[PDB]
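Here is the structure we will look at, set down as structure tokens.
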Amino acid sequence: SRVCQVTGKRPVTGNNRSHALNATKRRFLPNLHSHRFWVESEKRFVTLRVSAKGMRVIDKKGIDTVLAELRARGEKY
Amino acid sequence: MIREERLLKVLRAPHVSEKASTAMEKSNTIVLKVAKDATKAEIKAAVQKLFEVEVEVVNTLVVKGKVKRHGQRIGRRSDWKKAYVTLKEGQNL
Amino acid sequence: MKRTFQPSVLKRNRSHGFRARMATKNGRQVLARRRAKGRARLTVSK
Amino acid sequence: XXXXXXXXXXXXXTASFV
Amino acid sequence: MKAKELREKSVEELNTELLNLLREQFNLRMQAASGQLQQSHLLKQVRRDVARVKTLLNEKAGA
Amino acid sequence: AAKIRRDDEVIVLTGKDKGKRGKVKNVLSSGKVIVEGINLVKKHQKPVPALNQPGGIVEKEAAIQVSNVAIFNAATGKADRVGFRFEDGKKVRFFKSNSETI
RNA sequence: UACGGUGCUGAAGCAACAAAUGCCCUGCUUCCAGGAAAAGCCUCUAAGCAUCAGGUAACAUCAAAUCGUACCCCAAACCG
RNA sequence: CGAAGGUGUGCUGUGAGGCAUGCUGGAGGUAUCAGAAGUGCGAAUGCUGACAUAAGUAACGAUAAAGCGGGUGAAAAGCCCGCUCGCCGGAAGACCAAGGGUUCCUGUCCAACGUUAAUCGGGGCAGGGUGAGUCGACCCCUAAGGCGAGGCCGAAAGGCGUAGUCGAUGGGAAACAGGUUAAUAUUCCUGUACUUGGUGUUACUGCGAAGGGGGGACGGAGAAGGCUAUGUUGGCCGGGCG
RNA sequence: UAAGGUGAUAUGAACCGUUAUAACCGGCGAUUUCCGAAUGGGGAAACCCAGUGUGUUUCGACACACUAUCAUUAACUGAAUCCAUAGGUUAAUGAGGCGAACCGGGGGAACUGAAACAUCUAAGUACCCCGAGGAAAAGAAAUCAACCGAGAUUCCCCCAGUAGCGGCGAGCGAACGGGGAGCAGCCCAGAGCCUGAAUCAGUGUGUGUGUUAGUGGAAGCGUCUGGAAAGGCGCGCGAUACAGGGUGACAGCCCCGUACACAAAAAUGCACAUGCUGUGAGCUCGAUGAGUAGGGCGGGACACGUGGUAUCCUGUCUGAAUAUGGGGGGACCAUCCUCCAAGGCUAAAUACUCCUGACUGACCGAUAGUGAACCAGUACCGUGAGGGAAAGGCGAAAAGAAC
Ligand SMILES: Nc1ncnc2c1ncn2[C@@H]1O[C@H](COP(=O)(O)OP(=O)(O)OP(=O)(O)O)[C@@H](O)[C@H]1O
Ligand SMILES: Nc1ncnc2c1ncn2[C@@H]1O[C@H](COP(=O)(O)OP(=O)(O)OP(=O)(O)O)[C@@H](O)[C@H]1O
Ligand SMILES: [Mg+2]
Ligand SMILES: [Mg+2]
Ligand SMILES: [Mg+2]
Ligand SMILES: [Mg+2]
Ligand SMILES: [Mg+2]
Ligand SMILES: [Mg+2]
Ligand SMILES: [Mg+2]
Ligand SMILES: [Mg+2]
Ligand SMILES: [Mg+2]
Ligand SMILES: [Mg+2]
Ligand SMILES: [Mg+2]
Ligand SMILES: [Mg+2]
Ligand SMILES: [Mg+2]
Ligand SMILES: [Mg+2]
Ligand SMILES: [Mg+2]
Ligand SMILES: [Mg+2]
Ligand SMILES: [Mg+2]
Ligand SMILES: [Mg+2]
Ligand SMILES: [Mg+2]
Ligand SMILES: [Mg+2]
Ligand SMILES: [Mg+2]
Ligand SMILES: [Mg+2]
Ligand SMILES: [Mg+2]
Ligand SMILES: [Mg+2]
Ligand SMILES: [Mg+2]
Ligand SMILES: [Mg+2]
Ligand SMILES: [Mg+2]
Ligand SMILES: [Mg+2]
Ligand SMILES: [Mg+2]
Ligand SMILES: [Mg+2]
Ligand SMILES: [Mg+2]
Ligand SMILES: [Mg+2]
Ligand SMILES: [Mg+2]
Ligand SMILES: [Mg+2]
Ligand SMILES: [Mg+2]
Ligand SMILES: [Mg+2]
Ligand SMILES: [Mg+2]
Ligand SMILES: [Mg+2]
Ligand SMILES: [Mg+2]
Ligand SMILES: [Mg+2]
Ligand SMILES: [Mg+2]
Ligand SMILES: [Mg+2]
Ligand SMILES: [Mg+2]
């Protein structure tokens, strides 16, 4: 499903609000994209379904650090 | 079919109907009531061993129980298996 | 004139039988409701 | 000794427009 | 007394006893169906004894 | 734990047989007893050809409530109440009056 | 002999002609709208065996279980 | 030494009521004054049960059609037997599938059921009755389609789908005639056959796949020809001389 | 624990016991067909078809055992592709379903009210889904206060229908503070010196107290009426027992029970003590949670509907300081107080009752009370989901009516 593998962001629900304040249920989905991250230690490409916010945290945290957290989470990258 | 323990529970009772009496006189065939789950083979082995008689062939049929009423309550008779065991010529019981 | 009910045991069991009901949770919820109510005949199977 | 009752009803007639 | 004696023996004696005990039960069942058995209480007796001997066999089989 | 046993001698406390003495014959689980030749009733027994072909007016004993009878002392000649007591590690019955073990 | 029945005996048992919507025919002819699959079966060899196994053929022999089987079924037995 | 309730009678109060008694009934009942209510029924095309009315009226389910003798029986237009008559006969006959599930056969009985009576019945009761290497199911094989490891997708549930695995209404080995039971028979007996596997012996020997090829394997319409089922006639055999 | 007993309509036959293996009752086990998470494969539930291995032999066969999937871990092997990796095969483990309500979270109406109807209300209700325990959740201040102070969370009564929110309509509706129930505080973000200290979890070992069978348990006669006495009339007696039930009409003294006093071979709960196996206490010096807080946009949650709207959560786009520093004090600024987010754990007071036991009722008494006092979720109806009845009373004893 539409779940970020790094941050855990998932679809959320809200209201479409018109000028007359009519509320209709809607969904907010993450800005997900499948990207191939180069992991130097294994000299391999590992494909992850990440949001655009997830991409920013990968630069900050390092590719190896996130994967260590993922193995603890048992997400089966 | 080879276990003496299995064979001793296969035969339940002899049938004493008019058809059974005719079978005694005409074709040397014994009508028995056997376990519902019993197979023709094992039945042949049990009769051959427990009665010291030679069996030609055994055909089996399943009798469906009758639906009866006890007062104002519905009920059903049990299903049972009937075996026609034909003895080899000459031997008698 | 041809009435609505045309019996067929194979169709009857494939449509409302125990294994057809239990295949999906919604059918399994039918069994749960009928078990809670105490029905003598849970499904249509004989 | 197990009698019962059943009624479905049907609707039809003529016109009353004049 | 019956239960005690059963345990005292060995498996082989018990197996011979079971087969012999079952044999009168088969014989009794035949007499019962043919109307020749007037002493009907042995049918329940042998059935209980068959259960008793088999229970002791499991107890003496280590588990 | 039962106060009235199979062979006890009792005296009827209430009913049409008040004061009569008899010997218990059967103790029924329903809390009733049969006493030898006490509570006679004439049952119209229908004839059964298979066995006991001649059916007539038959006089037999009817059950009586255990509460309606009392054990007979046979020494004081009066009805008595039963108590329990451990004498040699076995529970026995004794008459409430004069407290002698039965 | 129990109106049943039972037992015994028992002649001829051929030809011609006509004749299918049934068989040859899953054929033949023709047409366009161009008309299942798989397995059993036959055959071919790889790897793995080629003394063996396995194959072919002839005898002898075992085995073929279990389940339906009454009766109605264009209707008084099914759906109304 | 007769409660409640029921049913009469008498008395009594402005009323809702009260008191007492005869009788049925058989064991509860309950003063006074306080308290609390599921506290008062004629109606709501009220709800449930019972019973009227129409009413001994309509109707008794195809206009194919009945009749008689004898029998059984308490009783016969309806049942059994017999002899006539009439109806169907591409069905109103026979055998199945589906569906039903003992309605099949025998004995016994007539409360209810049968639109009447019923001795009868597909009704009640008690026994009995279906026998398969070659008939089906099952098993091997697949169609539409279903399910679906992993997988892809989806808030969750779940959806879709690969390998696979199921799924006949289709494709795959083999039995016929005669006789016999109150009820079963290609299932049972007699006679005569056939098929597929396992094992053993003997002889001769290249075998072998989740592979490959062949085969299985397929439409509509039409035209005849050769046949059989079957029928007709003759002959033959038996019986007949109306 | 026993002199009787083979469960009911329901008799009968044939029996088994009677001082203790008859039966019955409790504890602990043995066995437990087939379907059903169904788990060897399949399937129209209670059926069909196997594979492997061990062991049997009468050479026809037969009997056990194992063989689902997924997750985690470990071995062995093993591509494109040289190592590797994916993948593959084994072996240990956990899980899978079911179940009343209560609980947390993920989704989430409409009818209705507004005398119409859109915001709003109903309502984060009904319902669907995930998950878990006996409780769950929450919880040890980046909290409130107001210049005085309080000191985690939860629950109850107030504060108060107040302050506010609101087509300022309908309606919604706090907090501060106070009185109570109950109280408990800790760990990591790191290393030493001491040392196994406290404490917690496993397990045995006793004691204590329960639970699962149980035991004994006072004291009334006469007469009258009557089918029958427990009623009437006399004269007694017991009571730590006059709670109830039964007995031929209303029983303290007939019976079962009650108050009482007791009881456990075996299993088990609870609590204390104690022994092992882990578990780390204390002191000093450090460290102080970053794609985070905050912000723009769009929503949601706070009583608070965007409003001048703080605070909280984030789908999207950005993005700090970091103890010489930050958060909050209902726009915002300054001052001053107060606290230290971006890591965790935690009993009690609280909610509920499928089920077990005892007891209670100005609750019902068969058209009432559960739909069901009766073989009721049955008969019956519907393809199915589902709907769903009617039906209690002989008498003390069947003595149920011989002839
Ligand atoms: N770096 C910090 N991170 C988190 N909390 C701190 C820190 N420093 C001090 N505190 C807390 O603030 C309070 C002391 O304030 P302050 O910082 O002015 O003194 P300090 O000397 O730095 O603290 P300490 O004496 O513990 O070293 C203490 O409660 C202390 O626990
Ligand atoms: N609301 C209630 N609901 C159900 N049962 C109740 C209720 N109230 C009381 N009872 C019953 O009352 C019994 C207790 O009553 P209570 O203790 O007042 O008797 P007591 O004679 O006064 O005893 P003691 O004097 O020793 O206190 C309960 O065991 C219970 O059975
Ligand atoms: Mg068969
Ligand atoms: Mg006692
Ligand atoms: Mg044609
Ligand atoms: Mg037939
Ligand atoms: Mg027939
Ligand atoms: Mg018709
Ligand atoms: Mg009223
Ligand atoms: Mg009225
Ligand atoms: Mg009125
Ligand atoms: Mg009207
Ligand atoms: Mg009315
Ligand atoms: Mg009525
Ligand atoms: Mg007339
Ligand atoms: Mg008229
Ligand atoms: Mg007229
Ligand atoms: Mg007329
Ligand atoms: Mg007619
Ligand atoms: Mg006539
Ligand atoms: Mg008559
Ligand atoms: Mg005609
Ligand atoms: Mg014709
Ligand atoms: Mg015609
Ligand atoms: Mg059929
Ligand atoms: Mg019938
Ligand atoms: Mg018939
Ligand atoms: Mg009639
Ligand atoms: Mg009949
Ligand atoms: Mg999947
Ligand atoms: Mg077919
Ligand atoms: Mg045969
Ligand atoms: Mg011909
Ligand atoms: Mg299975
Ligand atoms: Mg399966
Ligand atoms: Mg199949
Ligand atoms: Mg397994
Ligand atoms: Mg579930
Ligand atoms: Mg409105
Ligand atoms: Mg739990
Ligand atoms: Mg903040
Ligand atoms: Mg601020
Ligand atoms: Mg911090
Ligand atoms: Mg009544
Ligand atoms: Mg009721």
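Determined by electron microscopy, 3.3 Å, according to the entry header.
Just so you know, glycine gets a Cβ as well, placed from its N, Cα and C.
These features come from Swiss-Prot:
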type    : residues   : note
MUTAGEN : B:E18 to Q : Strongly reduces trigger factor binding
MUTAGEN : B:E18 to A : Binds normally to ribosomes; strongly reduces trigger factor binding
MUTAGEN : B:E52 to K : No effect on trigger factor binding
Between B:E18 (mutagenesis position) and B:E52 (mutagenesis position), find the distance joining the two CA atoms and give it rounded to the nearest Å.
25
Just counting, how many other CB atoms are there within 10 A of the CB of B:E52 (mutagenesis position)?
9
Around B:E18 (mutagenesis position), how many other C-beta atoms are within 10 angstroms of its C-beta?
7
